[PDB]
Amino acid sequence: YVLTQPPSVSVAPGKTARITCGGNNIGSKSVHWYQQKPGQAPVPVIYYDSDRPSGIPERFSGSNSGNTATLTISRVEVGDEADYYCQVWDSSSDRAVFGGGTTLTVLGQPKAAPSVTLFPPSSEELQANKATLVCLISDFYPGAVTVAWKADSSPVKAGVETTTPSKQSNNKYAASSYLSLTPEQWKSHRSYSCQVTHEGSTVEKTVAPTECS
Amino acid sequence: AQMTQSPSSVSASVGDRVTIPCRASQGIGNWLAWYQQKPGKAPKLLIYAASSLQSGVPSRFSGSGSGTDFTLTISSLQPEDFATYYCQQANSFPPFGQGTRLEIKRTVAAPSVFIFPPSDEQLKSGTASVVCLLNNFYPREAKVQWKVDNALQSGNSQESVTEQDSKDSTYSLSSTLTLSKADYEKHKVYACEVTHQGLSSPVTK
Amino acid sequence: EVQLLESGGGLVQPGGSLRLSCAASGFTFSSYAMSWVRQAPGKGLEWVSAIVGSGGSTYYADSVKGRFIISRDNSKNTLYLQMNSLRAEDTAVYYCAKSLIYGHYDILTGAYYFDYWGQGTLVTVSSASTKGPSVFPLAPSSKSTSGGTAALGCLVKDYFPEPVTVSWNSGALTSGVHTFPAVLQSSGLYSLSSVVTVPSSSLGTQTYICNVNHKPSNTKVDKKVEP
Amino acid sequence: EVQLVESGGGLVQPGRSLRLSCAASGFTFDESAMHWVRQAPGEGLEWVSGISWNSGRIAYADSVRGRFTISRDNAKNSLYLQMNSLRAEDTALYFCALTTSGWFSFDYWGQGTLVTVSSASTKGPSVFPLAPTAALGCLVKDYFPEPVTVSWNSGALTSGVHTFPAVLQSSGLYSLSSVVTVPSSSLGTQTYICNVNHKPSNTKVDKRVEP
Amino acid sequence: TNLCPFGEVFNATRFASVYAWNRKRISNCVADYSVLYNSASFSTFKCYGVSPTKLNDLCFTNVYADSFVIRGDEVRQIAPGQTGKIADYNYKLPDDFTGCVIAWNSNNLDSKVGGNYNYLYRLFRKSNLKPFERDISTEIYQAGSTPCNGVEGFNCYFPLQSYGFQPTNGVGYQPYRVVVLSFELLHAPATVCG
Ligand SMILES: *[C@@H]1O[C@H](CO)[C@@H](O)[C@H](O)[C@H]1NC(C)=O
């Protein structure tokens, strides 16, 4: 048995969001909808067509008829950013078939400015004959991160690792960048700079090889 | 054996928002009815399943409560709402009990007590009856205790009270003492003592 | 319109039999449980008995087990109450009533609310013969009432059966008069009193007679209440 | 309250076996069926196996039949999954799913346990403090595989703490950073220590941040 | 051309227990399922194969109507390929099921203050029922190796168990009446339709 879901659905706040789960003669089976918020275990919002488990707000409704199921979310809030799966138990071969997920992105959400903080390598790391720059990003909620590194103005591209930005419970996303280099380079250039470009806005932090006694 | 309990009386004025509390035996859950009775007349289903307004019943009646504590509330009391109200567990037919009398509120007024000795003609028939009136008193609960030679009488008295007078919103009481002329010749300390709220001390006439 | 029409009430001696009837209309009778409820004078309602739509399960109040039988003819949309071995305390007004919900099969199983109610028949269990009352005054002596409030009256004693009608001057003295509810003495005879509060000064010098009227026995007494 | 716990997952190379255990508490385990569900990293959920309420009916997925063995024991409310001949594509997070009535849906889910299969070796993480109204943290460098647990003040602080997702470097090794934001008034008075926990290497390291 | 009794299977005064589910055979009918679907009183109305709109415009040889009363949360077990108490020991449906399953709450009729124990259900059994199999035997169940001779006690339980129906139970704990329709086709002139 094969199930079909739209890859992504976007609705404006306060409206009703509709997710469709296709299938051949799906009206002769029971469809269960699960939501999975990032970094969490899935929980059921509706099971057995339209029944609602305890604790689920009445904004969720479900319908099953013909060849398509339907999950309806009334008055879509911002805390509804999750992946939605439809499950059907095929009893002919005694198995359970899941969907493919359907991200629900809520429009609006005014753009935020990412916060960047850089940490100089510590002493014990220096005695380990290695140096790391830990340019760290903070809250923002467009999907875009571009990190550039400079050493006294000259761009540097050598052993730079950047993770893909990830969604946060607070919607605002998070990201990090790592720069590995030998202590010889770190005790040679007069300064280092990490900048993030964010829809034109450039936020940069500079650190110099200076330490107290 | 009764299954529900509500206060004997509640006092209210037209317009008022009235609530009647009801405590049920545990294990009734949802199955609680409210019934209205005017005197002598058949009772009327007001609310069922503890909160459902029965067909044809005015919306000012509403029922709420969970578990064992239920309550009937009358948002805007009309003059026709003065009656007796019962909360009734809707399984295994419990007895109704005294219910809750919904009566008119009024300033507390003490009764004008009167004492009346037996008749000449009735003493020719061989029996004597002594009548002690209690006229126009608001708080209906009252005590009347006959005293023969300064000893208290029991089981020889009969009372009957009128419904709240339409005009003056008061009650009246009569108490009758039964005595044979054989037992009526040890006499002449015959007193009626009324213990009433309107009186600072009990009154005897 | 649902209607429930009762008949069969009346006066019977201790030990006798009476059959009550509750003709039903305006609904599918055979689908509803029905019950008999009663109210003795000066007591509160009590369920006499009940029966599910089919007739196959019935309930009796403890005080009447073995003595009353409830039944129905679903053909005739009629409920019955066969009453045997009646006792004085069976004296009451008997109502019949219909269950709101339909479909009960066992009389102790389910929820039982009663939406429609009949008007009621009166059942009187007594071995008292029809008899007219006697009227006695209520001592309009001038002691203790030298002011504007004075109490007098009459006393309708030893009658059967009810009712008794009291007037004062053929309905001309309406304000201030309280006819009490009767009571059932231990003799099996009823008694009450009719008290009038009159300004003692004159308010009509001794112009007061109480017009007692006992229809069952054809008794009319106009008693004047003089000191 | 229903509370499902998973255990027994770690790092193993292809060919050998692994046993996963699930513990239940808060309901009637004697009358409920159990399921083992699988989720690949950054992918949709996939059903693996299911056992009924009395070990009468047992169902396996088409891609795991003949290699997996599900069992249950009602005496101590335990669910066991034995995995043999693990191929490469069995690295994922495993959930112990509960169904109240029937055995069609998954009414309650567990936290899951990560199972990784590869021809590699574990290596102890390296912990380095970061010298700081103010923000201070400690970095975990060159560990393998997930997960790494980071705690602050031995499990006391819950305000201002942020742990960032790990980064996969060119050598296949993993690194992350955790920070806390604190007022600068108590910079030189209050002591701050961060604790790491890497179960596959069985290493626990305590470090203190002080500039 | 007459209407056969869907009223004596849905509006019957007393329903049978789940371990002794009642079965009625329906034949020689013209059947209007529109009122059944539009009754707007059933908490559950689902079936497999034929669409819930096309029952009337399709002809069958004859129908079987099974009726019983179960717990609310257990209504989920009335479906092909299920497991549990009812699906294994009490009432089992075949995988290729065709009829329709209907279930509605009956708290006002089957629950009383104190406990309604008239409805039973099987709890202990050696194996699982075949599809559409009814077992009403009350022989003692032997769990241990001791061959107890009909005595209830150590390691020997009475297979049938009663359940208490309260007005204060949860919605999933309250009694539910279930009716299952099965349409079958054979070498017959298909008398049941309309
Ligand atoms: C059962 O009776 C009710 C009330 O008379 C009716 O509405 C319903 O249609 C009946 N059931 C069937 C299957 O006809």
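Here Swiss-Prot sets the residue numbers for chain E, with the shown residues being 333-526 in order.
Using the three backbone atoms N, Cα and C, a Cβ is placed for every residue, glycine included.
Here Swiss-Prot notes a mutagenesis experiment, E:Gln493 to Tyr, with the remark: Reduced host ACE2-binding affinity in vitro. DSSP assigns E:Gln493 (mutagenesis position) to a strand in the three-state reduction. Note: E:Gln493 (mutagenesis position) has non-local neighbours E:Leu452, E:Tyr453, E:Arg454, E:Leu455, i.e. same-chain residues 6+ apart with C-beta under 8 A of its own C-beta.
Experimental mutagenesis is annotated in Swiss-Prot for E:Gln493 to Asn, with the remark: Reduced host ACE2-binding affinity in vitro.
E:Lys417 (variant position) falls within a helical segment according to DSSP. Quoting Swiss-Prot on the natural variant E:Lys417 to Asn: In strain: Beta/B.1.351, Omicron/BA.1, Omicron/BA.2, Omicron/BA.2.12.1, Omicron/BA.2.75, Omicron/BA.4, Omicron/BA.5, Omicron/BQ.1.1, Omicron/XBB.1.5, Omicron/EG.5.1; May enhance affinity to human ACE2 receptor.
Per Swiss-Prot, natural variant E:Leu452 to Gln is noted as: In strain: Omicron/BA.2.12.1. According to DSSP, E:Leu452 (variant position) sits within a strand segment.
According to Swiss-Prot, the natural variant E:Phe456 to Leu carries the following note: In strain: Omicron/EG.5.1. For E:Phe456 (variant position), other Cβ atoms within 10 Å of its Cβ number 15.
Quoted from Swiss-Prot for the published natural variant E:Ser477 to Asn: In strain: 20A.EU2, Iota/B.1.526, Omicron/BA.1, Omicron/BA.2, Omicron/BA.2.12.1, Omicron/BA.2.75, Omicron/BA.4, Omicron/BA.5, Omicron/BQ.1.1, Omicron/XBB.1.5, Omicron/EG.5.1. E:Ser477 (variant position) falls outside any helix or strand according to DSSP and counts as coil. Sequence-distant neighbours of E:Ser477 (variant position) (same chain, six or more apart, CB under 8 Å from its CB) are absent.
Per Swiss-Prot, natural variant E:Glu484 to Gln is noted as: In strain: Kappa/B.1.617.1. Its Cβ taken as reference, E:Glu484 (variant position) is surrounded by 10 other Cβ atoms within 10 Å in the chains shown.
Rounded to the nearest whole angstrom, the C-alpha distance between E:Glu484 (variant position) and E:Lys417 (variant position) is 22. Cβ neighbours within 10 Å of E:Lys417 (variant position), excluding its own Cβ and spanning all shown chains: 21. Distance noted between the C-alpha atoms of E:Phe456 (variant position) and E:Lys417 (variant position) is 9 Å. Of E:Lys417, E:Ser477, E:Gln493, listed as recorded positions, those near chain D by the criterion of a Cβ under 8 Å from one of its Cβ atoms are E:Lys417.
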